[PDB]
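Q: After the structure tokens below, expect a handful of questions from me.
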Amino acid sequence: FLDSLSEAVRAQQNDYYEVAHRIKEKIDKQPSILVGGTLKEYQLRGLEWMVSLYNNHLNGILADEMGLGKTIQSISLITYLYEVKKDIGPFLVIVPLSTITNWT
Ligand SMILES: Nc1ncnc2c1ncn2[C@@H]1O[C@H](COP(=O)(O)OP(=O)(O)O)[C@@H](O)[C@H]1O
Ligand code: BEF
């Protein structure tokens, strides 16, 4: 699976972990767009993890327990990408109606 997957990734470029995360990147600072507080270490790790997925053309799941700032992390993802990759738009977020204004 991994072999064919990594080859699928190579098509998308046109152990398991290091293979899946062949392209790496990390960042000590949060995206400068972000205001209203700072990110927690693990959130930063999560960001880096998501960034790695981006770099390796992989999709993934933020399965961190609950109430751990994923909303913020996804926002930081947006701003990260905009400050680093600079592909501003089009970016879609889909949420429950009961959570709309929490997100806004
Ligand atoms: N780095 C952070 N700085 C400040 N508050 C945070 C941070 N991470 C999480 N929070 C708290 O959690 C909320 C944001 O995420 P929340 O909705 O609580 O969890 P999730 O986004 O995982 O559902 C905010 O109310 C905030 O107070
Ligand atoms: F992941 Be949060 F608790 F919506």
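Chain A is numbered as in Swiss-Prot; the shown residues are, in order, 411-424, 446-535.
Heads up, the Cβ atoms here are built off N, Cα and C, so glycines get one too.
So Swiss-Prot has the following annotated:
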BINDING   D495, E496, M497, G498, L499, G500, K501, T502  ATP binding site
MUTAGEN   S505 to F  Temperature-sensitive
Q: Rank the binding-site residues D495, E496 by the number of other Cβ atoms within 10 Å of each Cβ and report the first-ranked residue.
A: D495
Q: Using DSSP and collapsing to three states, where does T502 (ATP binding site) fall: helix, strand or coil?
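A: Its secondary structure by DSSP: helix.
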Q: Let me spell it out: for each of the binding-site residues (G498, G500), count the other Cβ atoms within 10 Å of that residue's Cβ, using every protein chain shown. Which one has the most?
A: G500
Q: Give me the sequence-ordered set of same-chain residues, not including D495, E496, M497, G498, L499, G500, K501, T502, with a C-beta within 8 angstroms of the centroid of the ATP site's C-beta atoms.
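A: Along the chain, the qualifying residues are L493, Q504.
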Q: Tell me the Cβ contacts of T502 (ATP binding site) under 8 Å, same chain only and six or more apart in sequence, or just say none.
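A: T502 (ATP binding site) has long-range Cβ partners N533, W534.
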Q: Relative to ligand 2, which of the recorded positions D495, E496, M497, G500, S505 have a Cβ found under 6 Å from one of its atoms?
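A: The qualifying recorded positions are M497.
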Q: For ligand 1, pick out the recorded positions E496, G498, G500, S505 that have a CB under 6 angstroms away from one of its atoms.
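A: The ones that qualify, in sequence order, are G498, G500.
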Q: I need the CA-to-CA distance for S505 (mutagenesis position) versus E496 (ATP binding site), whole Å please.
A: 15
Q: Would you mind ranking the binding-site residues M497, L499 by how many other Cβ atoms sit within 10 Å of each Cβ and giving me the lowest?
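A: Fewest other Cβ atoms within 10 Å, among the binding-site residues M497, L499, is found for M497.
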Q: So, three-state DSSP: helix, strand or coil for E496 (ATP binding site)?
A: coil
